[PDB]
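Trainee: Please read through the structure below; I'll follow up with questions.
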Protein chains: 2
Amino acid sequence: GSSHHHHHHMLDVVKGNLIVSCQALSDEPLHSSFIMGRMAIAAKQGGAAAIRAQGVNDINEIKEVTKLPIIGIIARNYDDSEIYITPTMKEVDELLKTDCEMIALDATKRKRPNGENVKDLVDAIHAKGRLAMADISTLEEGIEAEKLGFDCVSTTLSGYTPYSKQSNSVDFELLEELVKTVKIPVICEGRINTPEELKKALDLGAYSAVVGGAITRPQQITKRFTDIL
Amino acid sequence: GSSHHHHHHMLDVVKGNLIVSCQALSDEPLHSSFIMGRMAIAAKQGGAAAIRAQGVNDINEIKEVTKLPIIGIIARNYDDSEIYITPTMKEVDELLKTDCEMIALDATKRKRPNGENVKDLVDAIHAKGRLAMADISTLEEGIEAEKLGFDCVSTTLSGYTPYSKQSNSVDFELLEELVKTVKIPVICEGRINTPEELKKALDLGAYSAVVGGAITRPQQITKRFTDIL
Ligand SMILES: CC(=O)N[C@H](C=O)[C@@H](O)[C@H](O)[C@H](O)COP(=O)(O)O
Ligand SMILES: CC(=O)N[C@H](C=O)[C@@H](O)[C@H](O)[C@H](O)COP(=O)(O)O
Ligand SMILES: [Cl-]
Ligand SMILES: [Cl-]
């Protein structure tokens, strides 16, 4: 098949710019597609180049009210896997019904629900002409993600798997190691709290970066204030 | 008249603690009492001791969903005054129909609408058993606020009047100078962006402090990130 050509392409749009993650799961105070939409508007008006969002309802609302490029995920627990970021083809298919341009998925070394294989997920995303982002936790996972044909890798899961670096701050070391090894874009994502950290990520060769909670989780932002008192 | 005695009193509750301002005016993406209530829940869950809020509808919603103490204001422009933070008795009366425990008002040296006198507003607040906060821009304004019977003074308007220090950062000097000179509590309010600045304000003798946009205005938080790129 064929389609009209667009002038702007998501990876070009986000290069050197900020992607804002606008998520609020069911146990979080801002949980509401309406609210996530308004948070994405705020992000757009503060200069965000793209949005990362969770679930079909939030993705569809954000797309409608901002018209920014979106990295879509579905976060879902399965009884037979530790993976929750877009774990199976079921989630991929659900996301492919939204207009999100990129789909991010856990691309860790771990077994997926139903014993599904990450390559099948990437291929399905590509079969619909969407981009795939590999959320990884280690250097080796990043290298493998490139081999599997992901369009980009993100450091999202560093510190969120038991075998990766345990840290409460941005994993710059993983970022540094990835950029000297893989050729595809490496996106810094996880625990960026300050502009100075964002700047550092880009200075170290991150293609782009994603900030979520330091912008869109006022509970977390509040806590970082109250923790100093 | 008489009333039930409470164990907790607002000034004791906020002493050494953080107050979070949850505001979104009509030109802002989060303008909605629903969203401000959710911001206030987030702030509560993150350790906030009290909330500062604007407008009856937001104040009532925040009180309903958090049960925290509230510093209420009404922001309203008048054609005959530069003052917009609770400028007249009309706004005081509107706020007294809510349960907010403290009312803040501009206590600058400037003429109010209808030639009203700030002392009359303070007295009307006290007559209903509420506390009054003086939002000021200069040291002399802070010194006069105490004389006028305010219960506390805040540095809210420093940098927001033509004759006060113009700055994009917290006015620590005004804070220190008020702490040298007035006996009533001095609240640091305005342009606190980082936990380190919050700590600094308390270390300088602020009784409490208010953080607004750095928690509850994602557009502003996002811009501070994108400005460094
Ligand atoms: C580990 C995991 O589930 N991360 C999720 C991925 O979408 C989100 O919870 C994060 O907010 C996002 O990755 C951005 O990170 P941060 O909020 O730290 O800036
Ligand atoms: C000048 C003025 O109208 N200040 C208002 C006072 O309520 C609010 O816009 C501020 O957000 C609030 O004072 C807290 O300050 P900051 O958002 O800088 O932390
Ligand atoms: Cl939150
Ligand atoms: Cl905002």
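Along the chain as shown, the residues are counted starting at 1.
Here the Cβ of each residue, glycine as well, is placed from N, Cα and C on the backbone.
In case it helps, Swiss-Prot gives these features for our protein:
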- A:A104 to G (Swiss-Prot position 95): In strain: NCTC 8798 (VARIANT)
- A:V118 to I (Swiss-Prot position 109): In strain: NCTC 8798 (VARIANT)
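Could you place these features in context, so I can see how deep they sit and what lies close by?
Mentor: In the three-state DSSP assignment, the secondary structure recorded for A:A104 (variant position) is strand. Neighbour density for A:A104 (variant position): within 10 A of its CB lie 29 other CB atoms from the protein chains shown.
Less than 8 angstroms from the CB of A:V118 (variant position) sit A:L105, A:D106, A:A107, A:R112, A:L148, each of them six or more residues away in the same chain. Following the DSSP three-state reduction, the secondary structure of A:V118 (variant position) is helix.
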